[PDB]
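**Student:** My questions will all concern the structure given below.
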Amino acid sequence: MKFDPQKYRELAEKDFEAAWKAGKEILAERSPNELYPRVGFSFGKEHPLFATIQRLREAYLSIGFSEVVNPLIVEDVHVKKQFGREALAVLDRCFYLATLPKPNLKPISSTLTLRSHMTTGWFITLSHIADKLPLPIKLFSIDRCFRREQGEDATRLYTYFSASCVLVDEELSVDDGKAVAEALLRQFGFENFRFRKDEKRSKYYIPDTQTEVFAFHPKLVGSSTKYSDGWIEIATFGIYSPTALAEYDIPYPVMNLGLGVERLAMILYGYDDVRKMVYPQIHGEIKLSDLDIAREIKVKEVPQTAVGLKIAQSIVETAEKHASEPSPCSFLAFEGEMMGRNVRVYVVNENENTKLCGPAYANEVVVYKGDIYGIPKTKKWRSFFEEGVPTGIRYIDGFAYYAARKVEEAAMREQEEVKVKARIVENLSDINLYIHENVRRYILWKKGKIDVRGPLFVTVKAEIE
Amino acid sequence: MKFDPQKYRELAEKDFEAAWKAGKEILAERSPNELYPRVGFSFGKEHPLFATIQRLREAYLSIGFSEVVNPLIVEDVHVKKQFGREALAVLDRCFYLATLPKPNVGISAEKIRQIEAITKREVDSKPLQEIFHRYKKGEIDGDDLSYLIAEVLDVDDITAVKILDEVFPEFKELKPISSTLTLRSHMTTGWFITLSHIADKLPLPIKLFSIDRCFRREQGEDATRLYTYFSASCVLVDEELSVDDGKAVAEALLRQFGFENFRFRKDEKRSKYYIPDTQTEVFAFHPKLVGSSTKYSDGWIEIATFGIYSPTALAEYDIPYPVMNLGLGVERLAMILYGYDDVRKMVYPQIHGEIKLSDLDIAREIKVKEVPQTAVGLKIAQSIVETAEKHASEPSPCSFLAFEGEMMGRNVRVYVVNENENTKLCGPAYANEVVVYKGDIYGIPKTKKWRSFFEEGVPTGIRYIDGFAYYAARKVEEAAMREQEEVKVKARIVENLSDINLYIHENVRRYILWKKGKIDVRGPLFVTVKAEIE
Amino acid sequence: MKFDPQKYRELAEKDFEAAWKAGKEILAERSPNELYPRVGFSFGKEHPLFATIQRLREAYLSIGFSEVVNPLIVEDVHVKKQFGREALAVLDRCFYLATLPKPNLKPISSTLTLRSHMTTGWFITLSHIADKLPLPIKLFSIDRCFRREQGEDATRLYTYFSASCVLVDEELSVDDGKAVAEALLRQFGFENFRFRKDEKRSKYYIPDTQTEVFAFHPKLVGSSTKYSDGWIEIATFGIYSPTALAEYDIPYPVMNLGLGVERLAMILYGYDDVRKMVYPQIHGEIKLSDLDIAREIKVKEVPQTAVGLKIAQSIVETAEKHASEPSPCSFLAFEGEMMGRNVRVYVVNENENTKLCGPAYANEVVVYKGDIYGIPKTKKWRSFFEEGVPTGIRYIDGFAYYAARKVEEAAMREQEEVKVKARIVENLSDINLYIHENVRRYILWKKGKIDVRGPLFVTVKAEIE
RNA sequence: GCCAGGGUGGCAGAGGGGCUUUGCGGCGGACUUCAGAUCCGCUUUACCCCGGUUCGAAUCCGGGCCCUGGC
């Protein structure tokens, strides 16, 4: 709480030590659900796809290439202008745009298509600058492309990100391509590169320039796949053919290297299935840490009065040392006034030969691997207690609150005697604990279980007058 | 050049000052095209649109929202689910995905095909009535290097393409076929699908954001709208919600971009997917706008919009809780932060010829054509100037000694003179320098009449005599190889850069023209270099 | 609130419109202090110094230079090794490190000094790589330096940040220096550069290489200073002398360009006084937006019961249209049961000839330029209402809550009649409004004022039975 | 959305059924010239897109777009 400088300032000159020790008075007194980790901050988390995209941007910028937004929607005539005759084939893997005619139903296609790869737009862009700006021109762009590859999903998606670039100089060669691929891929952890001529020999690439780049990443050696040797095809590139360049009045050769993001991303953040990486939401991949699930386990009924706390608090203090004495027996826990009149708290076990508290009064709730267990701190369960996140809430701890807050109900009810007992524990409920319905449905969905059980056997009587 | 530590140590330990001055020996003697600005490092620049998007990411992240990738291509059924009846008005402003069907090589064009002479161009090879049939079952793009290179001989596509053109006119009868698939008009269309899968399996509140592309038609014009755009959207999922929660987010978001005051009016559209009376329009005030030419003189501009999804559509996806949705339009925000008036010019500049090259960049591109190739040549010119500088007002004729040394193992002596009389050694334009100012290349002399071109422009540091000098030095150097014995190079008047030995790659030339720039480098240089090589 | 899909899902098929309109039922009902802008998110803000540092890093990286941490604490023998004879002078502007001897008081100096500029550490670093790594070597670093410049503060501080770099190649010249300075400064908005030989001709720089770079920034033209012409000295550089290089076995020339951050930062974020930029906290520069001050203006006593709200709410609805009728007069506002018994709310003015409500019942509280005003939405005050942030809380609005929550006190008090009236308003208090003591001390410190005054003249009687 | 004047080559802007401006600038060449000017040759003979009238349209009529004096 807000204190007074002087007080402590002067109170210090007298006896420092006792002044220091006094400090503890400013610290707040926290109720159950106001304690860690039932309380904590949060923070946004980014998507591996996008993250990688940004990483790609800086990568490209880190090597001279300036950013550009290339045309996305274009007329198929462009694709035709680029692939000479082989263009008919290409237009099959591409989509077209169809609109709905204004009824004064049935969609009407148009010559408009979405670019399959970045290269379709490059020529459009380069046409306006290849002859005006000073050479060498280095441009790059990381945007969306659309492709109808068989029109499936099991293999690939309809929309992907291309991390493309183009180099424009008087003299170029398959070498400049290799050069860029390296500089780019190195910044991502790749260490060794191998280039092999692409067989499909696409017509838009000067015959025999089209290459396929293979890179070595240590993060892949020993991978649960064929990429075990560490290598993978990561990018392709070539030099545009004078044919296509001419279609747009571009006088100089052009080197174009383009890499698929989704793949890099999977490699970078360790995903096996593209779809499960980019669309985790849909493919049920939602996840919460043990710590998070912990924070979600809260007390249901907590003493409202400041007295109730110090009451249930004691209720526990007793059963901690007297959970042995054979019953019938009794121990006074608390004595004081609340709201208006004195009260006494009792803890016993009316049953014959046995123990005051059940063998599970001191079991702690802890989370681990997605499960909410209820277990005694025994060398047996250790691991769970040293790799999971313990709630810090024990059976008694959780019960006592129900008790204390219960006499509180009678206090303002005019009563004079309350019987709050508890035998078995078949869930969190029986222990004055809960979790939001959404986290329940969570654990359920994640096929996780909640083994919160055990014989508590603990009764508490209180009398107000 | 490299030196020796030991040496320099043992010389400095005794006679310091002497070592110091002796340092100059390690520096390099740069030739003309090796001096600033003729040389420079380069760095890449970011595109404003993308830049803004990155900021947006951070901005959202900074306020608790987590990134996500919503579904982009979706079945219009979803729209119909989100707008109830009015769903029609929308789907008309949307694009549908059409695709080319396969050329049915049977039935329709099989009967009237096997009645004539199928193929003639010697190709033979067993009837690929099956390999060409797999084309109706499932093929691709790079499959053209499968039914040719490995079928009827002929590598890759040396004949693969034409055998399809001159033998099968069927391919030129294809037309895209519409479908039920579309391209989201706004991030919202995809939010329902994404939220459907988690709105109840994750802890509340749920804060998700995504900055991705969307598509929409609008009078099919660019000066009225754009075909594709970016939406920096977000959704807030919690039990209790009110437009307040929408305002708060908006503020906390825009506040990271400068805006200092916000106002929220209700949107008259009252869209169906939003609870009635919640679809708010958010207006924010940003300084950069105040006192501007745009319609945002006062500083206020509608920057985003938001509402609370109608429990009607939530059900269409089994979402029990209410959800808040705020959507910022990227391009605009970009335009503001980076000062652009016209969207189109902002994002697609290259196409709209909004290219530019600062003065310094032009200066850097102005090189020196003829440059001495020998360590001797340089000195020759350096001196040719050295003398041409001193003896500048000597009534013609006359002559002066410039350089006397050995070049390629043959003594040489170069001189600077003037043939005519009744004048001075060098023209009144020998001292002019090439400076770049406001996009033009000038050939002016330092004067209180030109100050503005030296304190705002960027001097190349090259003067007529400098450029020329280097030219001559080459000539004399060339003769020292042609084994000649007397070359007298001369330069009268200057019309352009050529008459000075200065040139600029063609593209830069074209750049200047495309920008309506002028190169005014004229003047009477008048100078000759007589060099006797033995 | 959490609704049921089916219900609305089916309820929709019947009559959509009425279903849609029904939606408003899930929206939360917000109390006064739960409304915007009395509620809102927050977010960290970065420091212009650091921000600039980072900008510098990327700048350097953007041009090939790799990062390095150079020695900060070093023996003055190094400075000596570097400045030949002129070193005695240099050691005056530098600090030394002194420790306290272990008493089995009086600090004991040592030969240890903190680097004044980056150059002191460079040689140390370069010595280990200049001959091993492949040329050209490009390194940079942006860290702290210490200097005893006259030992003041009015002119400069004891600690500053250097944005330094070094280039190591076989052939170098004052040109490479200029080149780097440009590439670097351009990325920050500078457009034109001019270099002039530095007079001090420091001995560690090959005689006549030491240069001073001047850059032109449009953001400066028309500045409230001599930097009006747009130019400013931004960085200095040179080529190390063979003398010093030899002291560390470095065989090749070295170009070193170093720029002062604090200055760039001021230029970038528009600060006139260094100290007020980097240490704003100390030099009392704390600031809050009108919007922020707004959020801080809250209601002090708000109706606890759901009834109280709809009560005071009406209390206002009446005085909105009946704040005219001459008094004595009366108007019934609300009639209903709360907690257990019916109640009626009355609003009048027992005084002779006058008006029911004071001429200031409808004045809105709004913030502007750091001041909390209380004014009527009149064409006169417009600006304030269109450039400041209006609370949305009007005199009545704020009072009514006090009223409603007041009958609420009598309701659970057994009473049967409450007189809640209000005449003058000499502050927020008199209007059931407040601001945390820290914001008060704020406005005070910022010499801002709170003109919340005006004749409210409004009484409210309620009777429970 | 609505009255109307109009939508010509790299730039400006005259005319108006087919022949047709002009100036600037540019492209190449010529000069006894010591200063920013001089002369000769030069382009795709230019006038949105779809129809209509016609022997013939950039110049006449309808529709789709673009600037503007305006509602």
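Using the numbering of Swiss-Prot, the residues shown for chain C are 1-104, 174-534, in order.
Technique stated in the header: X-ray crystallography, 3.2 Å.
Placed from the backbone N, Cα and C atoms, the Cβ positions cover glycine too.
Pulled these from Swiss-Prot:
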- C:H186, C:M187, C:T188, C:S231, C:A232, C:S233, C:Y273, C:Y274, C:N325: substrate binding site (BINDING)
- C:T423 to V: Shows higher activity than the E418N/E420N mutant with both suppressor tRNA(Opal) and tRNA(Amber), and the activity with tRNA(Opal) and tRNA(Amber) is almost 30% of that of the wild-type SepRS with tRNA(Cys); when associated with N-418 and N-420 (MUTAGEN)
**Student:** Rounded to the nearest angstrom, how far is the Cα of C:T423 (mutagenesis position) from the Cα of C:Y273 (substrate binding site)?
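**Tutor:** Checking the Cα atoms of C:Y273 (substrate binding site) and C:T423 (mutagenesis position) gives a distance of 89 Å.
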**Student:** Would you mind reading off the Cα separation of C:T423 (mutagenesis position) from C:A232 (substrate binding site), to the nearest angstrom?
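**Tutor:** Taking the Cα atoms only, C:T423 (mutagenesis position) lies 73 Å from C:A232 (substrate binding site).
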**Student:** Given that the record lists C:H186, C:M187, C:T188, C:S231, C:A232, C:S233, C:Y273, C:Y274, C:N325 as binding substrate, what is the largest C-alpha to C-alpha distance among them, in Å?
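**Tutor:** Across C:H186, C:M187, C:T188, C:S231, C:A232, C:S233, C:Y273, C:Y274, C:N325, the widest Cα separation comes out at 18 Å.
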**Student:** Counting only residues 6+ apart in the same chain, whose Cβ is under 8 Å from the Cβ of C:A232 (substrate binding site)?
**Tutor:** C:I53, C:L56, C:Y60, C:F209, C:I211, C:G327, C:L328, C:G329, C:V330, C:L333
**Student:** Name, in the order they occur in the sequence, the residues of the same chain whose CB lies under 8 A from the CB of C:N325 (substrate binding site) and which sit 6 or more residues away.
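**Tutor:** Result: C:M187, C:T188, C:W191, C:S233, C:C234, C:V235, C:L236, C:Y274, C:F306, C:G307, C:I308, C:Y309.
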**Student:** Helix, strand or coil at C:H186 (substrate binding site), per DSSP?
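**Tutor:** SS state of C:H186 (substrate binding site) = coil.
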**Student:** List every residue in the same chain as C:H186 (substrate binding site), at least 6 positions away in sequence, whose Cβ is under 8 Å from its Cβ.
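**Tutor:** For C:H186 (substrate binding site), the qualifying residues are C:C214, C:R216, C:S231, C:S233, C:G327.
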**Student:** Ten-angstrom check, please: count other Cβ atoms within 10 Å of the Cβ of C:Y273 (substrate binding site), all chains counted.
**Tutor:** 27
